Amino acid sequence: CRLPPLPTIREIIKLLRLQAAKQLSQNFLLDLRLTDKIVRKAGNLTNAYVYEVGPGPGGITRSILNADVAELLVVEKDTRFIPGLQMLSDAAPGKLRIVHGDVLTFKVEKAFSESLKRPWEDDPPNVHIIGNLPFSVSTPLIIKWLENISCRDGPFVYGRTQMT
Amino acid sequence: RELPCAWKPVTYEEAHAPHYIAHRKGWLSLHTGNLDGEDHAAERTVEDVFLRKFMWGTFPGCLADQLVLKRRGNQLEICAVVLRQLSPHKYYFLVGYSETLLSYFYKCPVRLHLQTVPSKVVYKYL
Amino acid sequence: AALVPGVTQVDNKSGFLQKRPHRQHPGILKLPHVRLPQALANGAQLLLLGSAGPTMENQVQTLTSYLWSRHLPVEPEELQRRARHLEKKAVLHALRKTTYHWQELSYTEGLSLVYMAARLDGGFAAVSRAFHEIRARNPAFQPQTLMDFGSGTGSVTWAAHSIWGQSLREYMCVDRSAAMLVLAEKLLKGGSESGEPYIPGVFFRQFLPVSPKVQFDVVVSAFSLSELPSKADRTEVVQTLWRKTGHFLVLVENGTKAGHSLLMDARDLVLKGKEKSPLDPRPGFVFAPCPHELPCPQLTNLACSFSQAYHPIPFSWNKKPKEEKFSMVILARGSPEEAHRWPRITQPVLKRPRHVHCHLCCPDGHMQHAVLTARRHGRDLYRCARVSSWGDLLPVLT
RNA sequence: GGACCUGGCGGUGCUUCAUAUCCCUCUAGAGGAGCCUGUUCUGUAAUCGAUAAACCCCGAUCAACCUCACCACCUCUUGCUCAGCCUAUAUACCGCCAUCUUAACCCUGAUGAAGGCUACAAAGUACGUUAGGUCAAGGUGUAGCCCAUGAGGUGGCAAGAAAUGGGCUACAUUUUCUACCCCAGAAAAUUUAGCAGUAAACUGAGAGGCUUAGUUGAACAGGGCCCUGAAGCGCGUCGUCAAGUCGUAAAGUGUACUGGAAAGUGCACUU
Ligand SMILES: C[S@@+](CC[C@H](N)C(=O)[O-])C[C@H]1O[C@@H](n2cnc3c(N)ncnc32)[C@H](O)[C@@H]1O
Ligand code: SF4
Ligand SMILES: [Mg+2]
Ligand SMILES: [Mg+2]
Ligand SMILES: [Mg+2]
Ligand SMILES: [Mg+2]
Ligand SMILES: [Mg+2]
Ligand SMILES: [Mg+2]
């Protein structure tokens, strides 16, 4: 599976129109090797449905697609990265489903089919969440999702979905 | 050696470059052929070539420097500069031999003017 | 000796002789005069608008002559061998006289502009002829991926676009010179620092990727290996490129003894596989211009080059059409398609009354100087030779 | 473990000016018409290809029923003369052009690595290279075919179309013709130079498109750079999974809390 090369920081500065390197207000993991490590630690993703948050440049996206996922739902807030993610989707047809919106309000409960819903007491329902978000957004997100587990709703309508 | 590691006595005639021929050096051969109106320049050139080859093969390792070939009327003077390594008897033999061969080969009174030197007169080192 | 009088006959497959004239015989690979895309020429002139005076003509001429007459770097063993003889017969001065002083060219901004102005059109023509070889002989090939080692101004990228733009989707351009990368980007963007690229999917890198996992459909190196400072660097680069080559490896150099020697070294290196257990086990053969894999019969004292006529970019000094003389070798993965491989005409064909001179590199590994005439060889083969030209294939069998 | 030293970045940017070539400005001319050439497409079995080899007998010239070249059919044979071809090769040499390369001494630091300047002066002095072009004002060889790469005969071949590149002619009223050599009468967009006796216009002499001698004689003449020159300041002194057959170019120190933590806030300190 041949995919486009990862964008270097030069192309990223050009893409965000900053024209310099000290004005990003953001840190990117542009090391496909550490992202390989993270996706390995997420478990066995073969034919899994991955809800990936905070896609960004797409190191995590490339790592996950390298694993034989079935559907990879991407939720990006910025529109300057949608072009790169569309190129990624075209390079790997049928696997990358990109969406625009906030992860704090996006409704994952309708995203995937209802044939994946396992019971709560059974094994985790083959649906995974992977996320490299800004730390200013991951804490409210985990509080919200902890409430969802307490109520057995939201991303956990499919069962005991695992998060990384 | 090594690639960036890279980055002989000579007499007067050898030292000075061709663009000094009328500035510092002279002309070895002197004749009227190349003057304006005169003829047979090519014949004189061919004669000069033969003289130089013959002399360099008849005095091997003796000529310290290049010949000077002068021509006045039908006379043909070879002024050569030789070393003091060969015996004078052999020099006299070769002078007589060369004079007679060149006189009968060019149908003119050729004459030869050895000047011996102790060793090559080195001008500089290049 | 692939032309025995009265024995060798034209190779009639697909019913060639019956359905189509001789001027279109399948070995005709000659390309019409090459014109650069208008976008490329306009970008070049726009980028050179800053300074295109009488100095630039002299600079272009000097750079062109320097590159054409440049030799391969002198290996240290060669210095030792020559120094031994010079001592046997001061020695350093004699070496300085009798050895070529090979220098690295540092392509800063000014030299990048001069190199563009001096070589863009020539490189485009040479690479276009090399690519037309593949296109003509394998029209089914639809590459999706191209890499260009030493992509100076993007001439390979533009030629590959002009030929396979309906399928190519990624152009990796490797060039350690930041000024040259900047110039290539400006050229792709219409000669303006800000704009929209004409070719989509071009990626620029300053370091050569070294990984056999990532493998390209076409890997090109045009006038790039002559800039490497040593045979060890050339060997490692060629090994890396062959490892990353998926279908075709196109090497192009100047049509000189130095370029031909460099290319034949690369050809031997690729053909004599040394890797014990490579990731890609497919063997390699010579798709063009060689009809064999045996040693070149012209590496002894001559060279082997091919000419492509082209129209230079209009400038204050470019008025008449020019000719680009280049050496090439295309190495393809797999095995030869069939056993009917045809002689290559490696020199201008001389047409004279009722006979034709062709210098052929035969499949058996030998050169043959053939004087083809109708009565001796056959009317059809004589007409095929009459219409053929330099760098074409002669369809002869048995 | 402590102290110190050399450094090296084949480095990175900027600053000011000398900044001439090169710019930019500025000045003066160079697109239409008719033919001839370059490229492309289309078309033919084929060449709208050439005249030490036609024609013409103003210049030039197109196809000429010249002749060579191409295409389709044939013929000749020991013949021209131990025949005949300009067919190749300078990718044979020579020649002619062109390309590229071409140490010692003396002091200082306690006699350590190490260092050595002040002018109203404080240790410093001494040829090769090339698958190059040229077989027309030139040679020395080598190869080819010899029922044909030789000699003839019968027909055909004589292209079409565009866009652009180039060349030759005439292109006027500040002109043209006569007399005169200047007071008469009749007619009707890129590019090339600039920089002065230059551009432009007009005459003569030569060797037989090239070399020399003259006459008349302009317009513009301001700003800034690339690049060496002259110096100055600063900066700067990469990462990762198993090493590359890896990727790439006001500020601080503590402590406490931190659930909108790519670090923030609170309290106390330092320069
Ligand atoms: C001058 S370009 C040759 C012309 C160019 N290929 C074209 O198509 O016109 C060759 C470039 O290769 C670069 N180069 C040399 N070694 C390299 C390497 N090992 N990796 C990447 N680039 C290299 C040099 O900097 C040089 O600029
Ligand atoms: S085509 Fe023949 S002469 Fe040319 S490089 Fe190949 S083997 Fe050598
Ligand atoms: Mg001829
Ligand atoms: Mg004709
Ligand atoms: Mg003839
Ligand atoms: Mg030659
Ligand atoms: Mg807080
Ligand atoms: Mg604090």
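All residue numbers given for chain C refer to Swiss-Prot; the residues shown span 28-116, 133-441 in order.
We read in the header that electron microscopy, 2.7 Å was used to get this structure.
Yeah, the Cβs are placed from backbone N, Cα and C, and that goes for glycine too.
The number of other Cβ atoms within 10 Å of the Cβ belonging to C:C339 (mutagenesis position), over all protein chains shown, comes to 21. Marked as [4Fe-4S] cluster binding site by Swiss-Prot: C:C333, C:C339, C:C347, C:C404.
One mutagenesis experiment named in Swiss-Prot is C:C333 to S, and its note says Abolished iron-sulfur-binding, leading to impaired ability to promote mitochondrial ribosome assembly; when associated with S-339, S-347 and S-404. Non-local neighbourhood of C:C333 (mutagenesis position): C:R310, C:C339, C:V372, C:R387, C:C404, each in the same chain, at least six residues away, with C-beta under 8 Å from its C-beta. Secondary structure from DSSP puts C:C333 (mutagenesis position) in coil.
Under its mutagenesis entries, Swiss-Prot includes C:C339 to S with the note: Abolished iron-sulfur-binding, leading to impaired ability to promote mitochondrial ribosome assembly; when associated with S-333, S-347 and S-404.
According to DSSP, C:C347 (mutagenesis position) is assigned to coil rather than to any helix or strand. Close to C:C347 (mutagenesis position) in the fold, though at least 6 residues off in sequence, lie C:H303, C:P332, C:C339, C:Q341, C:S370, C:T389, C:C404, each with a CB less than 8 Å from its CB. Under the heading of mutagenesis, Swiss-Prot lists C:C347 to S and annotates it as follows: Abolished iron-sulfur-binding, leading to impaired ability to promote mitochondrial ribosome assembly; when associated with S-333, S-339 and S-404.
Of all the Cβ atoms in the protein chains shown, 23 others lie within 10 Å of the Cβ of C:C404 (mutagenesis position). In the three-state DSSP assignment, the secondary structure recorded for C:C404 (mutagenesis position) is strand. Here the residue is the original one, but Swiss-Prot notes a mutagenesis experiment at this spot, C:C404 to S: Abolished iron-sulfur-binding, leading to impaired ability to promote mitochondrial ribosome assembly; when associated with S-333, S-339 and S-347.
Same-chain neighbours of the [4Fe-4S] cluster site beyond C:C333, C:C339, C:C347, C:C404, judged by a C-beta within 8 angstroms of the site's C-beta center, are, in sequence order, C:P332, C:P340, C:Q341, C:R387, C:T389.
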